[PDB]
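Participant: Please find one structure pasted underneath; my questions will follow.
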Amino acid sequence: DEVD
Amino acid sequence: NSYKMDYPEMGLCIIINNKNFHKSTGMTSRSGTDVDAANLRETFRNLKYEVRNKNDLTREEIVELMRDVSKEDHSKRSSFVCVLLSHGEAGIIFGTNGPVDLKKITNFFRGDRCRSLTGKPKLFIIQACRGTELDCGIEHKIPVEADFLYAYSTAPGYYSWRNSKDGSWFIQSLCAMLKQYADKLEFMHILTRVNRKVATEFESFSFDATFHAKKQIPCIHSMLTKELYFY
């Protein structure tokens, strides 16, 4: 899980 | 009451897939975005859209592409779809070398600026952050702005989540719901199913407590004037  | 989807062509589906950014921008590579892009390509291909994938476009290339597409003759096309996969901020999506205003992009397709799309649904699907908030969860005849729909992956002000292996929560859910329901549900109802899927089935896992156990709700902005059916 990563943020954009 | 339903948009005419009876034209010889369903329309264009432009997919802008920005994965790698210029070092100077300091933006991270968006691992998992290729999975999104291929998933959307196949999904929209099945709905009989003419898909065009574009990878790693500069802010200048994004504007130029949108200008050129808006200048095409869409007379024989029922609709228009643009999918943007990149970094973002409130009201903004990033080219590989800097930001572009979402308003500048969508403006090319206004009812008065793109005559061959007037009265036709113009769909913008945006997987991008809209700020840095995290959700902890809990227990003239026609207006020029008419017939646009904007399907944002996340609430205004909030980060949007992407899994490096599976793709973004939103695009994963969107393609799945289209595959399952495009032959049976109106588009707003499909997008509502996407909202529920993202809201209920996803939750971040991080070694970093700040980013752990976080949630996401997409946001539909509809200025559509008719129901949209893909069949």
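Note that chain B carries Swiss-Prot numbering, so the residues on display, from first to last, are 35-173, 185-276.
Using the three backbone atoms N, Cα and C, a Cβ is placed for every residue, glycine included.
Per Swiss-Prot, the feature active site maps to B:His121, B:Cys163; the stated evidence is similarity to another entry. Quoted from Swiss-Prot, the note attached to the mutagenesis of B:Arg207 to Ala states: Abolished ADP-riboxanation by C.violaceum CopC.
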Participant: Can you check which residue among the recorded positions B:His121, B:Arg207 has the largest number of Cβ atoms within 10 Å of its own?
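Facilitator: Buried the deepest by this measure is B:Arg207.
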Participant: Once the DSSP letters are reduced so that anything not helix or strand counts as coil, what is B:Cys163 (active site)?
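Facilitator: The three-state answer is coil.
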Participant: Given that 11 residues are missing from the model between B:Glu173 and B:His185, what is the Cα-Cα distance between those two, in Å?
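Facilitator: Flanking Cα atoms, separation 49 Å.
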Participant: Under DSSP, is B:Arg207 (mutagenesis position) helix, strand or coil?
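Facilitator: For B:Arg207 (mutagenesis position) - judged by DSSP and reduced to three states - the answer is strand.
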Participant: Within 10 Å of the Cβ of B:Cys163 (active site), how many other Cβ atoms are there?
Facilitator: 24
Participant: Taking just the CA atoms, what is the gap between B:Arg207 (mutagenesis position) and B:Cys163 (active site) in Å?
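Facilitator: Cα to Cα, B:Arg207 (mutagenesis position) and B:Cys163 (active site) are separated by 10 Å.
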Participant: Going by DSSP, give the three-state secondary structure for B:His121 (active site).
Facilitator: coil
Participant: Compute the C-alpha separation of B:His121 (active site) from B:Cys163 (active site), stating it in Å without decimals.
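Facilitator: Cα-Cα distance, B:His121 (active site) to B:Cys163 (active site): 6 Å.
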